[PDB]
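Novice: Supplied in structure tokens, the structure appears directly below.
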Amino acid sequence: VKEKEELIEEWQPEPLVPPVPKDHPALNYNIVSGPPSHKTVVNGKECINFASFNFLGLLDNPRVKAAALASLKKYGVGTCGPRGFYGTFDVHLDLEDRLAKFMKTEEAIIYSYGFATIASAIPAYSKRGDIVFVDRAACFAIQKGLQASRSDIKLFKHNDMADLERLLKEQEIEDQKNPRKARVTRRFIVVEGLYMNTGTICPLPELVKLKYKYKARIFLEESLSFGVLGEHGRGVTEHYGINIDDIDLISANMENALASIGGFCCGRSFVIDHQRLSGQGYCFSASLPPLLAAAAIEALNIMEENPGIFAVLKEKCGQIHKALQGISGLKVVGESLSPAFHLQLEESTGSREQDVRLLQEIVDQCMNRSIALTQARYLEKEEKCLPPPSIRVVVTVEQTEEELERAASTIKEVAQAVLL
Amino acid sequence: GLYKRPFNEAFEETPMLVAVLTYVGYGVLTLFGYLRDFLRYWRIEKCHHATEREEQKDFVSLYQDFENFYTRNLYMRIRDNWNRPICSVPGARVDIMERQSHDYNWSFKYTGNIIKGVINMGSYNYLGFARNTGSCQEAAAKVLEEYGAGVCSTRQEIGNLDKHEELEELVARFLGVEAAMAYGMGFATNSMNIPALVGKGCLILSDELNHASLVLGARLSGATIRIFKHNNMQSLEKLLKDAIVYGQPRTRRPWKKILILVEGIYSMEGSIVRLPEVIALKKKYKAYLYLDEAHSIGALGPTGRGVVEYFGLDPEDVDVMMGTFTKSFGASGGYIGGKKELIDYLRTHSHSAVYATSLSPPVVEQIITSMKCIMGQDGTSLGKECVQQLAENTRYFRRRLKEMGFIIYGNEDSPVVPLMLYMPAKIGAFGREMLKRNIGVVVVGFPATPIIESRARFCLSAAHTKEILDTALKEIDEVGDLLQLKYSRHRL
Amino acid sequence: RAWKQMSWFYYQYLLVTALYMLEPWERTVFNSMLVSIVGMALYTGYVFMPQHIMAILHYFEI
Amino acid sequence: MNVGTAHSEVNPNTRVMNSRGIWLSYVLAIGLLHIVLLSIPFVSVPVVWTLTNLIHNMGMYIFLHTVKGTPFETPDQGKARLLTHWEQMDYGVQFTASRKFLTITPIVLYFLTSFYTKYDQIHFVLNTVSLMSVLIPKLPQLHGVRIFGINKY
């Protein structure tokens, strides 16, 4: 008993949180003295917004605010319960119907948080023993979804189909070795329509052909491409013309384009109806507040009323991407079609901290010059494939042509001065 | 540790006859489910289920049929109790849209008629802050007109606002801790911040009745998880002793950390955690404490600071103080409070701080107004009246239900009243009969609970008046006479 | 009055045996099986077992 | 209802055998099966007991050792799609009051039926082969092993 006693006494626990160095740039938060919008004020400095994922400029639209106000007067702010227990409103069903009709699909399910959407959708279908072929440049939400599931994860090179065919063929060899296990193992391919980390689009037709050739289902993430790509802005499927029925599950969030909190998944009833009972973020959490749902519905109505805003956004992205080419020390990473792309250092020095510091100097000098920029933030020790540090450039239909040219110019002089 | 006031809780045992009848019912359901599956497989009876497309018929089947067994054979029969749509503010009285099914709950069609004035015992508004007309609604409307609805970026990026900082300092003052941080979802709070605090090589000790968010957060981090029995400090003490002594299983080394995840009030069980003894044990064995206060932050306490005020303890003893604004304050969200160093570490290393969109501005305005009303900064006496009314309603409802002969779980103070039904058919019968008499309740079944124990939970509120409670109690008495639901040996 | 009491007893039988949730044809299948078993039991008791229990019941009735 | 709403167990199945009144219900079920068998007129008492033992052992084998998985979707991401119910019980702890009771009761039924069958040879071989069929899997050595690849997948 006594030896147990001082065994208890001698043990000493590590502190709960490690001692944090104050040098962390993420420690200091930018404080916005008002709504984040065009002509915002950041850190007391008037600026033009180039960092907020507001592509269509629906955040400040009076119609959206009026609809939200009416719904707020009708219901209030809180739902006070899960969807199972008196938390379902008529606005939720209306929004789900509207999303299903907009995406030309049988059914849709809405979660109250963008991260939880995919982080709960992926574990619902992929269980232990299954095989998931996921791109290397997959966002953190997808990675946490794949970690919550216990399936075997196989990574392939970004937007590279030779590596995908190679992995699929090795899986077919292992299939030939043992058919009994092969009959009970499911194969999934998780990709993103417009990658956030790299700003590059994905090859859907090749993916569909590989699906039908190798009997592997397809899950698609359309966070960035939901409201920006296609003639009617229905995603990357409309961009390529691919039939939406080929893609099994399509997930997105309402925060970026629709400008309200939440997220959703769309598909056939066969796949969607499972998440109502097995999606953890859906079953064990309160529903979306009614005012946000009404704002999303009004944003959908505006997006359906006129489809030219997507073309305006496309031409602005083309102009700014063409203009930003030719910087001395900064290289543009992404595509012309992408609204949000990156600027990285052409010559990378050994230390990541000093690269981050250099990009921060560029960002600060731009902010003093009335251009509000940001820098992509990552969890270094958590990410499976950590991207290089970069300055994020985001394009919105509100920004006029002259403002885009001034932004490109100002970034040019600031970058040349800083790298010199 | 010792209790300044008595700690009363009762968990009556199931009568043996009721247990035998429960198993009879479940056996009948299992046999008829197997028969129905046999009929459907041979296409003798057409199945009302969606089927995969013809182009994918040669793919491996997406689902395993046996996993859906309880969904088709038992859940579908009584599916009409759950997912009831509403079309009104979830106050003391709610309006429920009516739906009818002609194929035995496989598909639902909404008739025009809507039920009005249903007594609401399923919503979570403890202090009655869910009003469509009030001061909070006006402030929220003003901030909605100014800031718009929702933000389009992340906190570490341009998405941080001044309203969020104001809310964080107000929360820090409210709880009594040095610092606090706010998140846009209560589930995401745990799921995204338990992994940051604890990693591989550390131990997590979980209760038997932890919420799904706490269990998911524990799973995502690589720590070892060991489960002690519900409110059994003998089990907690034994687990702490063995964990400190024997060390890691594969290579007997000291644990880096030991974290104890507990909750203030358990909603289904109705019980309140024995906080003084947990604090004593964590002080003796040098283990950290994570306290989820979703259900107790508004309901419990003389003024409403939570379980720590209810017991009269010191907030500085609790290492991490989680909480949710959905239940009591009437707006969606979540928070964690603690030391300034902890909060700064979370501000830098929280998953939702880096990747997830921050909270909507009108919601933070509603939270600010509600919390100021609770602590009385506005000067209006609404702060004390809501808490006092909640306590009075809780005591009256629990006492008068116990004196009718029902079996009830949990402490006398907790504002959640789980009545026990014990039989699978009585779940659906109770739900339908209570709805027929204009009372809305929540019922749970076998996969959720222990097999013998099936219950219906009542969530009391400060909005319920004496007349409403008396009406509900007379209706509950009539139903209990009809369904024979008074299994209490001590009282009749 | 007896009809209402018998209806209540049948209601309790449905609730206890979980027949309250089964479809009508399943109820009929279960009822037919039960009555068949009861009939076979009484007939087998009458053929082989002595009727002393029947005599006891008759004496109790008197 | 959803798994995990009112308890933190990933697999409720493992504890259904330790619940309250389950043993008495099992015994009453065996007794009811025996009485239903006695209800048949032409059948004789020794073959009644043989039928009781055979039907009990067949059903118990089907449920405990044949059907594998969980009837409800479980949030542990499929620990036990391959495991049978006997392997699932108590998370693989090899001895337990429930396991001891479940493995003891067939032997008691065998002794009773051997007494009432007048010790006949045909009935003895039938009852003993049935008892061996039930009792062989209960051995701790035969945990998660499929002979000739039957019911592995």
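Method of determination (from the header): electron microscopy, 3.1 Å.
Note: Cβ is positioned from N, Cα and C throughout, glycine not excepted.
Grabbed the feature section from Swiss-Prot, which reads as follows:
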MUTAGEN   D:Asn13 to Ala  Disrupted ceramide binding; impaired negative regulation of SPT complex activity in the presence of ceramides; in the absence of ceramides, reduced affinity of SPT complex towards palmitoyl-CoA
MUTAGEN   D:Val16 to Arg  Impaired negative regulation of SPT complex activity in the presence of ceramides
MUTAGEN   D:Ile22 to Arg  Impaired negative regulation of SPT complex activity in the presence of ceramides
MUTAGEN   D:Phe63 to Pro  Impaired negative regulation of SPT complex activity in the presence of ceramides
MUTAGEN   D:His85 to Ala  No effect on the negative regulation of SPT complex activity in the presence of ceramides
MUTAGEN   D:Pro137 to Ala  Increased protein levels; decreased ubiquitination; increased negative regulation of SPT complex activity
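Map the listed features onto the structure and describe their local environment.
Specialist: With a cut-off of 8 Å between CB atoms and residues at least 6 apart in sequence, the same chain places D:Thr70, D:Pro71, D:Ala80, D:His85, D:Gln88 near D:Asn13 (mutagenesis position), listed in sequence order.
Listed in sequence order, the residues of the same chain lying 6 or more apart from D:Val16 (mutagenesis position) and placing their CB within less than 8 Å of its CB are D:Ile22. In the three-state DSSP assignment, the secondary structure recorded for D:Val16 (mutagenesis position) is helix.
For D:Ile22 (mutagenesis position), the Cβ neighbour count at a 10 Å cut-off comes to 19, with all displayed protein chains included.
D:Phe63 (mutagenesis position): 13 other CB atoms within 10 A of its CB, across all protein chains.
Here the Cβ of D:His85 (mutagenesis position) has 19 other Cβ atoms within 10 Å, regardless of which shown protein chain they belong to.
D:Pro137 (mutagenesis position) counts 16 other C-beta atoms within 10 Å of its own C-beta, drawing on all protein chains shown. A coil conformation is recorded for D:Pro137 (mutagenesis position) in the three-state DSSP classification, outside any helix or strand.
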Novice: Going by Cβ pairs closer than 8 Å, show me which of the mutagenesis positions D:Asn13, D:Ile22, D:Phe63, D:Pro137 neighbour chain B.
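Specialist: Listed mutagenesis positions passing the 8 Å Cβ cut to B: D:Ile22.
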Novice: Between D:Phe63 (mutagenesis position) and D:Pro137 (mutagenesis position), find the distance joining the two CA atoms and give it rounded to the nearest Å.
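Specialist: Taking the Cα atoms only, D:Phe63 (mutagenesis position) lies 13 Å from D:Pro137 (mutagenesis position).
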